[PDB]
Every structure is written in structure tokens, then in C-alpha cells.
Amino acid sequence: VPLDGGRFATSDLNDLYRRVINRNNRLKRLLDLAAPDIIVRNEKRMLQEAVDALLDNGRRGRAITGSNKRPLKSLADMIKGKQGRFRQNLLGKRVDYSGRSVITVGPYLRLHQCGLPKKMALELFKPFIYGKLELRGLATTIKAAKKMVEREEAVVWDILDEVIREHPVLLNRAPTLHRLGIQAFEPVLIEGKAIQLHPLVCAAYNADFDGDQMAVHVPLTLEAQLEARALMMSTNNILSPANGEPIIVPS
Amino acid sequence: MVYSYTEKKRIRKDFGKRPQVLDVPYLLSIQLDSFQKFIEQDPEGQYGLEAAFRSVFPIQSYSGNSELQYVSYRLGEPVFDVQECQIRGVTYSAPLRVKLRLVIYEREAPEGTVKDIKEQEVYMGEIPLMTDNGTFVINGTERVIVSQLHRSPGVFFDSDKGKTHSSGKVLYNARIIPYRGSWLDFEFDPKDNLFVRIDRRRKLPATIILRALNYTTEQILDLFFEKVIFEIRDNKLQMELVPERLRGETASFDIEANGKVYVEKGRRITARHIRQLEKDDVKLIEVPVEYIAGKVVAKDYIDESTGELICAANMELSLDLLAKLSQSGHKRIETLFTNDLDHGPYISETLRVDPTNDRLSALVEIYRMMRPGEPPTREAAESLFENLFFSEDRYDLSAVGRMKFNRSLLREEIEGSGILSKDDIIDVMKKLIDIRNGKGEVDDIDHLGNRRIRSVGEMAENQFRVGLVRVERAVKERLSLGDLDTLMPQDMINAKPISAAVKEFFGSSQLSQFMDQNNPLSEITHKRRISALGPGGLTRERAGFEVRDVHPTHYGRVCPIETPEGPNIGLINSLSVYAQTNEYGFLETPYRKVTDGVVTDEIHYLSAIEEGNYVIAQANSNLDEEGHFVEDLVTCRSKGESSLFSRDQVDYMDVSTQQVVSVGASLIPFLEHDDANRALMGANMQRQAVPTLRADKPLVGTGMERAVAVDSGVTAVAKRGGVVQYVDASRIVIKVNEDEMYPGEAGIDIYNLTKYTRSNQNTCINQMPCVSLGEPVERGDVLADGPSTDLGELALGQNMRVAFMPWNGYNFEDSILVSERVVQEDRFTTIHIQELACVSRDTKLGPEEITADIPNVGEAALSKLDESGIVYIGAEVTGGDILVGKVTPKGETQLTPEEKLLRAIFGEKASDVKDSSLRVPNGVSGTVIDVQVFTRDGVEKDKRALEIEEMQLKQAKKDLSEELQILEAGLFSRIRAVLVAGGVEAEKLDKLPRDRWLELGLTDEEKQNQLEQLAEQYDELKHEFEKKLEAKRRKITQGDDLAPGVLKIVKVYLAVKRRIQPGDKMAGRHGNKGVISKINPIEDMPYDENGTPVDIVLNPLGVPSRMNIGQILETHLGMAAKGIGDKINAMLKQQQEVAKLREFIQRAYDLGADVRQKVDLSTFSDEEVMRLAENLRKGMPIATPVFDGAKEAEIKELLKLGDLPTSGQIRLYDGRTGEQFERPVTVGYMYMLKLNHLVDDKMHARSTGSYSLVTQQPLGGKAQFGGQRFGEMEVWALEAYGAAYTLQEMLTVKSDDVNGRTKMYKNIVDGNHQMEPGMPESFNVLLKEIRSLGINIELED
Amino acid sequence: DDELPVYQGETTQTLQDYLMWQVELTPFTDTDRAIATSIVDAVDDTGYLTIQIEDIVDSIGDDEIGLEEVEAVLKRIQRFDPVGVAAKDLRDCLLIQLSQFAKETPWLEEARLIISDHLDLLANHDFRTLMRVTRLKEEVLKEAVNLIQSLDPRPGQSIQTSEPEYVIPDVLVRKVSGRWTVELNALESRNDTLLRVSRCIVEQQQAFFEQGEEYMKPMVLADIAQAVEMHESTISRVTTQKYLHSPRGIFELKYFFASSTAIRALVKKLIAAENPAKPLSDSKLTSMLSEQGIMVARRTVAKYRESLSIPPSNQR
Amino acid sequence: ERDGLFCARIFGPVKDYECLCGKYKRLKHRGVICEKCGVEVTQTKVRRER
DNA sequence: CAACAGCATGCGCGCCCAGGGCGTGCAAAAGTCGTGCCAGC
DNA sequence: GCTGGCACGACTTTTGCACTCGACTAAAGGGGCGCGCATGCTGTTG
């Protein structure tokens, strides 16, 4: 945890190790000194307190510090948290090739499609574009490609269309309650900053247009694209896999 | 009433029937009056600094015979103005100085004092002052401090609602709450025993705390119970009668009263046999012996011969005892009563559970109880006992605590000491037992009687007292054997704890927050807000659902509508309009006084406890010229209720209808027709609107807008008014009337308007002058409009011609389709100014310099910079253009041929310096509106740093020169006047300036008097004015207070206009919101038969389900509002005479039933009427107050005058097909807002960016380029689809698999689209973190 | 722990990180990727230096793999993002940066290849005789040299050193009557008391060394160790950790505890008029110092004036 | 600091194949150890394992 | 007067952000300034 | 023959190294709740 002006400050977990080391060295020093059983006794006490405080700051009372206190955190607290390395590694990675914008209505644009804001793809699809650029021969090297999409002129928008064609994207909203809450679509590039969502699916998403926001994600690979076509496209599932009765119903 | 001046530029039309009595107050006032009472000299000593001085002083040291005292405080004047202080980034405050007398006395000499000495002032800290508007500027930020509403000190009671024991009971517990100190809470057991808790401690017996009071068990029971009596002499056994003390019992034998049986065995216990023995005089009578066996001895009874052993107290008597007490010769025996109906045998079982009733054992029990381990030292007991409550300052409940403690126990005296006493706690236990007995009820914590507000006065005083005690525990050490240096009130006081405590409070604190600076009405509503959170209480998530609810006492105190809709709901409230606060901190609200059945115009402020006793009528009710109610049965409120009462019963009345509603909601037209929740949104949405380039007055409104604007203090208001001498965009001077003036100052008043200025929410603040030139102004008229203000009205959005009808699905759900017109005409275009700062500082490797020139940088990039290196004011800057450049030197490059070769070829190009500069953040844009450049003293800045020096100097010189031109003109008028009497040269005197070198001597009288006065005043004003310019000049050329590790400082401002797109998030007052779905071309819209297309098209289907009908009535009255302005438009455009125009406006204003606005013309004549009419050319601004608003009937009436159809629907035509829509359509002006949510701020998108060192996942958010949490529910949904590859690339390759992210992206660039998944980092981490406990977890193949 | 912005990291990219990213994406064989990874670590934050080539070749442990293979690969690496990258000697740096001028640059291509390829060692001073070597005259050569001087050097565009590493000061020296007065601006308590005593020793240093005088009056750690009776290493440790702040010439004061510094000030005064003679005469200055009473005799005091990147020796 | 938290030797180096003590600086060796310290080179991702 | 079964009180789970905030000697070994010697121009 | 760089010496600077417990007087918080499991004291069965 490096500071604003330099001169690194100690993290939370380090304090526990520093403390244990101090009491370990002091108990060793008084132990090798051949001294009375009272004071080395209190050192045994103090060190069990120290190691037990480095493994769990609970177990008994106070723990913390004079730092503004708070229980601090320990190696136990490094896990089992509402949000932690376990939570981060569990269904919960924060993620890549993603973005998010506001929703508007889609009132042409057939069911399996999705108005995706022009500016916003071009990012999501970067790797893909550079590939095409190197194929056509417009860039011999990666830096060239890179520079032309940075300059974002001309051929690049033309190639973007070619990249996006038939490549299914997937949109996701908010509390995802049921599996419908994420679905997959064929994008259609549209100048704008917002995502146009066809009406009929507004049901499923439980979304109105009062400033709701959608995330967007890009399947890569092949397997993933096919799982998007043959599973999550909105035209596969029109019926609610609870009651069984149609969703998609016009409102 | 002829109004005033700017008001006569546009008068709104009032539809409100009920007359007004009490004017709306200052609104902000609740901030000022607080802090105005915190900075005062008070003789009584309380109320502000005086109280923290008297909270300690004088100090006694340790047996020093010498002490220290203090006398008042006073202040300094603040070094900077509010605008300077805001620019520079300095906190705005002022010095606090105090004169402390020192008294030094001799040792061993009683009352003798050798000497006394005092410093003139000691300087301790700087207390931040408050601006006029309610904010504290702190490090050049506004920061409003929020009022807090906390559980009040005093005595409280609780039933627990018997939701614990599962059997159910009534468990009555009483807590005492001081201002500062420990808490005592007496409770009941399931087995019915009182317990004492101290600071949430495990239960203790009841009689120990009482045992600490030096009361023996005899005094305990005799004091806390009945006395009665019992007497047995030679087996006579006559006991005192107590018929009134018992409402029932079972009689085991015939009771004979004076040789006659009053009640037979098993006879009726009813009041017949009671009064039968009452009316008849009866003395002590004999009773059966078997009845005494259940009674318990009270006082300790011992034989005359032997006082040994048995029967001390709390022992049921036995047949063995009767012989002993009868043989002892004791005639009278005092025993407890204890007959259980209301009464109960409590406090005796507490003695049964009490291990020992001795005092010392109780003190040791509690002393050892406080801290878990403790030796029985006996000193801890004497210390904690006197300390935890009866110390002078340790436990203080103060004045609210003492007062409510007196009224809680029904004591007559409202004054007392701030510390408890024996009889205090004893009486609290008495009332507590009394509640159990059935007599008396509990208190509602939700009641506003029980909840008090603290404001910034009281809180600053708290922290200042804290800070002062931490000084006094130190200064106490100077006389402690610190001996004598004399000179005590200089070195002894350390100002650091005081200052760090005060600026710690205002700086950082839950209740000091950055002010909401978008909207005036956001400002306002921030500065009257009552929060339950903070320091004083309500930690939230644990609060519960009962402090959320509207209680019936919030009636005209808080508001039931304005509240955050978020997960702090009912927690953060807003003061109601006419609400105020007492000296005791309680909310009180006004009422008109009704004597007989006439309503007197005297008003009384009632507190919530005071209010329930009385009867109060309804805000909206009928009435007569005489003042009697029309209807004989009037709906009123009594206590927690409402119902009809007679004319003669009700003594009060509500003043105006605005009382229940807060200012926020007091703005919303037709709020009746709206549902309360939906009203609740829209009140919140008018805050988060955003002021646009040109401010349009709302066309339908409540009348409230003048107050808010001018109160909010965003407008420039004229003091002491008169005719306008000079006008301009940035500046406005008023030549004041001769009437209002301070003699000898003379002169005029100047107003410098603030041009484009970031706000805390990075929006413009801009003032633009309302007044003309050569125009008279009175005090209170607005000279400028702040942003989102028009001629003194609050104008947060724009008016838009709305059509309700579905249109091709573009308005679907809650979305919103708009004509391209709107975008061309630039309404809804809003400015945004953003700050960026560059600072140039001293490193280990030596100093850093700014610009001219840089290594490794093109001329291309440097073309927009200056000689000094800052960008020219005016430049258009995008992307990573260099706003200021700067060089950082590296270490010691010496020798070898290549180093000497690069130094030779390129001239080293300044060598070790690096590229460090102020480049613009990528994806930001805009022109550079201003550059500041604060420097260091003695840096020899030169270059262009001096341009702001000369600029501010010319502005100051030009501003001061005006007073010299006017005063020199007056002196020239006196000199020109005196020369007329004699030696008048006429024109020759005018053509010869500079006194005409005194014009010789003239007469001797004119010589001495005219030369002495003219030359004296002339030289004094010249030398004084030049002296002001020299002092200001010395203030200009200098450099600021600053960190040791910073050399010179530069800041740049940028501005962008942002234009509405389909990400608008537009709303209306009525809880209406949407996005912009599409912008249509003009020909594609629906248009009326005259070809005028609607501006903006909205979806009827909103309106029934949501039940907000303000919308619809707004549209209709809006329609009718434009209509009149269309009549007048068309009329002035045809060059009609003034008379006819006067006739139609007069005829417009006067329409409606009642409506209480009597304005008529003929009072103001010729122009003034043409003025206003041209002012209302664009629509007539009709104003409908909250619950007395305009009826439909009046709207149709108004609307028929405009030759519009009564129904408010009109034929419209399709714009594409040209075909008429079937069915008419509502078209109408509705008044829209644009909310602070814009998609420019929202749209993100990343592909591959920076990660986190641990876990190696992408970063959190936009700006930092998050990627986008793919959370546990989102995985569940994929699993549910059974798509495991998509799920598998989410988890790995595209988050924490490092080798696999690379392989992935390289194959993608090559067109492989294949995964090669690995193992995500974060699992590896986990395995190390579990290995860090003594557990191995390893992966076995 | 998590759910908060702990200082987990940023994962920034340096130049070697970025070059390696650029290698990942180019059509190298299995071996050539090993040579590439072998070269990109050899590169420095300064660009140009790829250090020794034959150690790059020999580092692979023979078995074939000639010099030419590392040479070609090396060129291609030298061609990646920041234009001229690596190479060696600056000459080949400017030849690679000059490799792409678009060839449509008038007069620049040829002339620039002659000047930059060979004879550039004599271009340091000025043109002079070189004008007769290439037969060029007037502004034809001067414009080419304008291009050569317009090139810049290596990389140091990747950088990734946004951290200026500021000083933060420690103790402020408010300047009094042409001197300095301490104020200290800006167990654990025992350590704080020790830091206060170090500030007191700096105040004693104010008494130990004259501020107004050239450089600083010579002092020994035995003076500060005499005042408070503290050990030398302790005082030097306090002054080594913390850095004293003064209105003029603020410094850790570690160098403040008039000796060689006065000689350096005298050397600076000599440097001001030293411009007339490129070779310089610290030995002659040493004779002047001996005449002044310093008794310097071509000593390192003069040599220090003749060192410290002085025109002395380097001009010779 | 040597034999401390954070320390070189155990826990590995600080710069990638460059190590403290200023010797065997790069890639000359897959492994090696200085004479001043126990610094074992090989990459520095090893602060995440050791 | 024995062990056995039940009622009750206390303690630890959950939910959920929440915000940051941060001297005391003496003594053996070594860094550096001074002075002299040797090599380059 | 003169200047600059470096080597050798002295000095004066750097560095060894740590235990007692030191403590110290308050500093405050503070309106959810269920649910369950275990320990402990009481109580009734024989």
C-alpha cells in the first residue's frame, strides 16, 4: 500500500506478522536469558494472543488497533467475506471485452437483433479488427494496425461491419433473476451512445426506459459463439421455463 | 399593492382562494440563527464560545494556589473575502483571540496573592465563519453542514411489547439519557424483578444502586413502600383500617366494626360495604390471627432485654415470632402493605436476590463489575460511585435533560443541576414501578416531542469544548512543578488541539458534506435537511422500520413527501415550510389563534407536546368576513386523530395550506392530483435537474419561485437601492438614494457578478444582469439572475409543447420522442466546466521547472503553448494536447563516448529531464476558458505569470477609481460652488483644472477655509486612495502559503457545451421520467391544423397506472397559458393601441372565482404596461399554489378566453402521411427538465486493459476502465442454459488466466478463435492463503 | 481482503513489458522467439543500449545458432513501436530511425545516410572540414543536420514513471536574520522524541554551519554528538532518513553534517570564466588555491573541479 | 531488509532477472546465487509463490 | 438421595457495506575529502 | 611541461545493541432480527 508522497505505509496483514515476530523474538530473548517463570509466562500468554490474533481477529474481544481501529483483517477475514478472493473466484470475476450503456427502444429491428452503439463496438471488437487489417494487407505490423484504429478513419469502419457480421453479442441487465435475464443477439451498428433493445424482450429483462443500463459482452472463440446462437438468442426461447407459458407476449 | 419594480415586469396570475397571513419565512434561517448564536457574547454564559470557556475556566492545577481565568474572546477580521478565498483554495475562517488573566499566589499563605499578569490576547485557532447564504467555504469548496435529529436527553420508558418471552408480558424498562455520560436502564425480569444496567452491562440487582446512597434496608423499604401499621397488645390485635387502599380481597372471617359486623365472611366487597364503613366513623378493629401469617415485617424489631439475631427485614413472620414479640412488650408493629391488584411486591424480591445490602459490598460489587477483572481495592468503588454520575463535569445531561427530566417526573421547577442526585434516581424507580402498577403509560420514541435537532452551532461547540479540555489537561502541567517562567498565557496554551479539533469537524465528518450546487433548489434543500444519521445516532441497517414511518406529529414539522427513495428512506427528511425550532431544540409550527368562533390574526408556535392538548382546525376550510366558520361542523385534529367538532371547540387553525409540504414539493403544481409516491419521485427529481443556456420561467407554477430564487442567494440582490449608474455583463453599480446613506462615506454600491465558474457538480454559475440602465431600484429587487433563474424566479427546465399519443412504438414504456426543433433551437444545451491542475515541485534530485521546451517533443504539440508554457486562453483542446509542460531531472549522467556524443549532437536537450506535463485526460475536450497560476515568493516567475497580476491590478484600480471620480466630482462641485460668490471666471474656471492653482487667495475666508478644506480633503483622499492601492498592490505581488515540497502551481479550466441526444433522461415535476428514444425531423411530427408541430410526444399509457394527474392538468392549463400569450403576441404584432392591450390583459388577470390577486391596471400607465405585455408576449405566466390551486372549471374558463377548445384535445395530423389521426389528442405546454444523468458520462466499453496485482483481474470501473462484473447470478443463468464454454471463457481467459489471456488474444489476432484455457490466479492465491493456516490443500492427480 | 480498493496494484507497462507484448504478436519461430526474449531483457529504460552482442550470441550456449540469426532478429526487434529501439551506439539508432523518412524527403535521404552512417564523430563540434569532405555547402548540409537534430534519442516514450517521487519535506527552516530558524512543520512516542531531537541537532547544525557563507562551514559529527551526547551513527541515521527543509537550498541535511563544498563553489566560480579555455586548468587553479593558502597541488580538489562532468579533460 | 518480511533471498528477487549485489545481472544463467546473498533469479513472479 | 430429562440463557451464525486512513558510553570498522603520484595531450 | 584522473591515507563518521513494561485515563458507542446449538441449573421418578 504505497502512498501519495512516497514512503510506503504498512498494510493490514503485515501488522499481524510484525507483531508476532516482535513477541517471538522477545520470548526467545527472555527464554535464552534463563529468567523467572512469571515474565516468560506472560510472554507465552502474549504470543498465543498474537498468533491467535493473526489467524482470526475474532475469538474473544477487541483485537483491532489505534489506527482508527476496526477489527483489521486477518487470514480468516481474507476469506469467507461477502466480497473476497473466494467471492471474486466464485461466479464473480469482474470481466473483459465488456461495456455498459443506457437502454432505448428498438421499434424496427427484429427480435434476434440489437442496436449496438457504433462508437462502443470498435473497442469491444479491437483484436478482431486488427486481424482483418493484417489479412487485407492494410497493416503489415501490429503497430500499424493499432495506429489506424487509433486514428479511426476510413477503412476501419468498413471492416467493423465485416467483423460484426453474424458475430452474436450477449446483453445482460441488473439483478439477473432467471436465466432469461441474459440473452444473445445479432448487433446492428448504430450511431449513438445508447443501446437499442427490441420491445418484445423488455418483459424478460424487466426493463423500462426511465434510465436502466445494460452490460454487453462479447463471446470469443467458436464454441461460445455457437452456444450463443443455439442457446441464448432471443429467438430460441420464447416460453418461460417456469410456468411454461409464453414470454414475448406483446404489451 | 403596486408590487415592486421587477415584479411588475411579469406578474403571475394567482388562482389561490385562501388569503395569506403569515409570510413564508427566510427558509435558510435555520442555518444562520444557529451559528449566529454560536458566535456571540452572552452575559449568561451559555450559547456558544462562552460556554466552552466557562466549561473549564478557572483551572486549579494541583494545590498550586495560583490559577488562570479568561475574559470573553472577540475575533479578528478574516484575511480573505469569500470569492478570493474560494479561488485560492484556502479555507475561510477567522482568528480567535482571548485575554486570560493569570493569578500567581504565594505558598503556605492563605488567600494571599503575590502577583497577577495577563497577555493582551492569546491567539488560539481559527474558527471558520459562515457565508451569508449558509455554507462554510473550506479549502475553496462550499460544504453545507446538515442538521441532525437525535434522541433527546431525559428519562425514557419502554414496554418491549413482550415479544421476547413467548408467553407475552408487559416489561417496563426505563433508560436515563444524558447529554454526555453513562446510561442507567432499569428493566424487568420474566420472573418480575427489577435490574440495573449501566452502559449496556449484564443485569445487576436493583437495590445495590440504591444501596450506594447510604440508605439502610429499613430506609429502603420504608421509603419505597407504604407505612400503614399493626398493633397487638394482650391479644387485642387491633390493626389500622385501609378501605381506600384495597379494591378487593377475600375475607376469611366476619369483620366487626365497633360491636357491629361491617362485612360478614364471604360478604360482598363492593363499594356498598366500603362506603358503609366509610360514612360511619370507625377506629382500629380486631381481625383473625390467620390473616397476619401472610404479612411481612418491615422495620427491624428487637426485644428490650435482648436485641439479638432474628427478624431484621424481608422475612415472612412465623407463629414462633408471635410469642417473642408479644413477650417483648412491643405495642405497635409497622409492616408492609402489599395487597396485589395494582400494587405489587417488587423491590422486596430484589432484596431477596441482593447478596448483601451493605453499602461497601455494593460499591465493591459494581466497581468489580465495571471492568471484568478487578481487585477489591475499595478506592475504585469510592471513585466510580461519585464519578460516574455526581461529578461536576463527568456526567452532564444539561438543559434539555434537566427540563425533560422534570416534566417526565412531573416536577414543578424546570431548572436544576446537570448532575443526578439520590431523589432523582429514586423518583425514576418510583415512576417505573408506577407504570407496572397500571397507572401511567409509556412514551413513543417516534414522537417529535422526544426527538431534538442539533444544528452547526451546537455541534461546533461540542467539538470546541472537547478540544479545549484536551488543552486544559495539558496547561494544568505548567503549574504542576513546571514552576514559574511567568509569561504564562503565551507558551502555556497550545492552539494545536483546539484548531485540529475544529477543522477536523468541519473538514471531515459525516454531517459536513460538499454542497449540491446544481439548481438553486438543490442548494436550498440541502441546507434544510434533517438527518438522523451520524455521530449522535442511527447507524442504519440496524435502525428498523419504525423510524422510517410518518408519525402524526411530523404534521407541520418534517415532511411526509420529500425523502430519499433509496435505501435511506424516511431517515433523511426535510423541514416543512413554515417550521422553526425552539431554544430547546424542538420543532414547532405556527397556528392562528381562535378565540370564541372568530379567528384572530395572532399566531402561536406550538411544539408537538403542546399541540396535542388543543384542538386545531384544517388548513383548507371555509370562513367569513367576520371570521366565523361557515360550516357548523369543522374537521379538526385533537390528539393523534381527526374528526368533526363544533364551532366553539376549536381554538386554532393552520395558517396556510403549504404547511404539511416541504419547499421542494411546494413547487410542484397540481400536487393533489398526484399520488404521493409518484409526487415523492418528482420532488426528488427537480433537485437533479441541470441549468441550461437560457432560462425559461415555468409557465404554470406555484408561486413559490420568487422565494426560492432570491433566498437561495444565487441571485444578485440590491441593497439600499436607487438609480442604476452603470451596467454591463460583469458589473452593476447603483447610485443610491440620498435618503439611505452613511454620512461621510457618500459614494455608491458596486456588484461584481460572477461569470463562468465550475460548481461542485462541474456545471456553470453565471450571473446575467436583469436591470437595464437609468432605472430605479428599491431594496430587495434582483439585479442579476444566477443560473437557472429568470427575473427572480426559479427556472429549472423549459416549456415544451407536448402531445399525448403513442407514436410508432418510439415512445414505449417510459421513453420519449422529441422534435429536431428542440435540438436546433439549443434549449436543453448545458455548459460544463472542468478543472485540471499542474504543480511543480522540489524533488530529491533538485527543482522542477515548467516548459518553454521539453525533450523528445514535436513542434506540432507545442504550437498551442505560450512563451511561459501554459496554453493560450482561448485554445481548443482535445485529446492529449499539452496543457502545461514541466521537466523532472534524473541522476548523474557523466561520461563514456556515447553520453558525451548525445550531449554534443543534440546539446543534451536539457539531458536528465523527463516529459512530465499536464496533458488533457483522454476523451475530454473543450476550450480553455481561464488559467490561474499561483506562484512562490522569490521564485522570480516573470514570463506570463504577471498577466493576471496586471489584470487584477487594473480591475482593482478601475473599481476604486469610481469612488475617487464621484467624490472628486463632489469636491469639484463644492469648489465650483464657492467660486460663484466672488471672483467668478465662469468658463475660464472650468477650462483651468487643478483648483486653478487655488485661484489666488480670493477672500481671506475663502483663502483659509477653501484652501484648507479643499487642499486637506484633496490630499487626504489622494494619499488615502493611493495608500489603498499600495496595500492592495503589496497584496497582489507575493505568493501563497504553501507546502514545503511545492514550488509553483498552475490550474486550467475547460468548458464544453453538451447537446441533448437519445440518452437525455428527461423528466417533469410529476414523477414522469424517460429517455430520449429518437430525434424526429420536423416534418415527421404531428401537427395541428395551423401546421405547428408538437415539440415532444409522450405516451398516454403512463398516466392511468401511475395515477399522477398533475401531468394532465398541467398540460391543459399550460395550453391555456400559451393561448393568452398568443393573443397578445398577435396583438402587439399588429401594432394595436395601448388601450386595447391594457383591456385584454386586465380582462385576463381578473378571471376566475375569488383568487385573491387584485392587480389592476390604470394604477400604472403608458409604458410599464407595454413593458409587461412585451414581457409576457411568449406566454402568460399563471401560478397555482399547492392545495388552493386552480379548479378544472377555472382552467376551462381561462381557456375559452384563448379561443381554444374547452376539452383541451385538438385534431392533429400525421406528418408523414398527412392523414388525420382518428380521435382527438391532448396537446399542451408541459414544463420539462433535464436530469444530471447523461449518457456521455455513462457509455464505457473495454477490450483489454490494466489489471490488479493480486488476483490479476480487471480494474473496477470506468475511468480506470473496469470491466464489468460478471457476478454469481450471472453465472447461474449461464449454467442454467448449459452453456459451459461461454461460462468458461468468462471465468478464465478473459479475467484471471494470465498465460491464457495472452494466448487467447494472440490467436484472435491471427483468426484462430480457440481458447487453450488454464487455471485462474485467484484459485492459486486461495491455496496460499489456506496454506497460511496450518492446513494443506493440494491438488492430487 | 476485498470489496474495497486495497492497494492491490495497477499492473502498468514498462518498455520491456511492451516490447515483449510486441514480440508475442509477431511471426517468430520457436528459436527466434528465444532470441527475441533474449534481446528485449537486454534493453534499458534509456532505449539504445542493447549492451554486448557477442554475449547475446554466446549466452545461448553455441550448438549452431550463428551471429547472423541474432543479427536479423535483432534488426526486426529494433523496428518495433517506438521507431528506433535498442540497436547500439546511437549510430545504428539514427540509421533505423532514418530508415523510414518515407524516401520522399528532399535532400535528406542521401546526405542523412552519409552523415549518420559515417563521419558523425566529427559532427560534434561543428561542420568545418566535414563540409569539404562531403563537398556540400551553405544550407544544403544545415537542413539535413536540422533533420538529424530533429530525431530525438531512442525510447523513453514508454517511460511509465508518472511517479515524480516528491520530497514531502520533514522540518521547515523559516529564514530569520540572514540565517535559519527551525519550526518542524507538517516505543512510537520514543521514536517521535528521537525525531524531535534530530530536528534539534539540525538546529545545532544551523549553529555548526554558517548559512550565508559559501557552501557550508566544515563540521564533524562529533559536534552534534557533543551537544546531546548521542552516538554518531544515530544522528547520521536520523539525518539520512528524514530530509531537512529550508526556504533556500532545502536538503536532507545529511550532506550538511568551508570544506570540499566551498572548493566546489570556488570550482563553480572558475567554471563561469572556464568557458574561454575548453581544456580548463584545475591544476593551475590548484596552484592559485595554494597561493590562496589552500596548498592544492593538482589534487582531487582541483580534479573534482576537473571532474563532475567539467569541460576539463572532455574538451581535451 | 535482509531476513525480514519482504526480503530478498527467500521470497526471491526484486527486478526480473536482475538481482541485488549487482552481479550476474541478466539471463547469463537460468539459475545462480550471489556471494553476498542467496538471490535465485529465474524471473520475478516468485513473490507470488515463495 | 440417585441419575436423567427438560427449560433457559448465552454465544455465534446470517444481511451489509463503509469508508476510508494511515539516550550513553566506548570502540572497531568504513566512506569520503585531501594530497600526491602517474599518465595523457 | 601542464592538467586531469585515480590511488593511498587519515579522519571522523558510521555502527554495536540492547530490556524493563512502559503504560495511561479516558474514548466512546448505542433503537434490526432469527435461528440454532450447547452448557447449565432445575426438577421430578424411583
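Per deposition record, electron microscopy, 4.6 Å.
Backbone N, Cα and C define each Cβ position, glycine as well.
Classification of B:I561 (mutagenesis position) by DSSP places it in coil, neither helical nor stranded. Around the Cβ of B:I561 (mutagenesis position), the same chain contributes B:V661, B:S662, B:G664, B:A665, B:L671, B:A676, B:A679, B:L680, B:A683, each under 8 angstroms and 6 or more positions distant in sequence. The mutagenesis experiment B:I561 to S is recorded by Swiss-Prot, whose note states: Resistant to antibiotics salinamide A and B.
Listed in Swiss-Prot is the mutagenesis experiment B:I569 to S, annotated as follows: Resistant to antibiotics salinamide A and B. When secondary structure is read from DSSP and collapsed to three states, B:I569 (mutagenesis position) falls in the coil class.
Under the heading of mutagenesis, Swiss-Prot lists B:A665 to E and annotates it as follows: Resistant to antibiotics salinamide A and B. In the three-state DSSP assignment, the secondary structure recorded for B:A665 (mutagenesis position) is helix. For B:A665 (mutagenesis position), the Cβ neighbour count at a 10 Å cut-off comes to 30, with all displayed protein chains included.
According to Swiss-Prot, the mutagenesis experiment B:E813 to K carries the annotation: Disrupts the enzyme's active center. For B:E813 (mutagenesis position), other Cβ atoms within 10 Å of its Cβ number 23.
Cα to Cα, B:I569 (mutagenesis position) and B:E813 (mutagenesis position) are separated by 26 Å. Checking the mutagenesis positions B:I561, B:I569, B:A665, B:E813 against chain A with a Cβ-Cβ cut-off of under 8 Å leaves B:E813. Its own atom aside, the Cβ of B:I569 (mutagenesis position) has 12 Cβ atoms within 10 angstroms in the protein chains shown.
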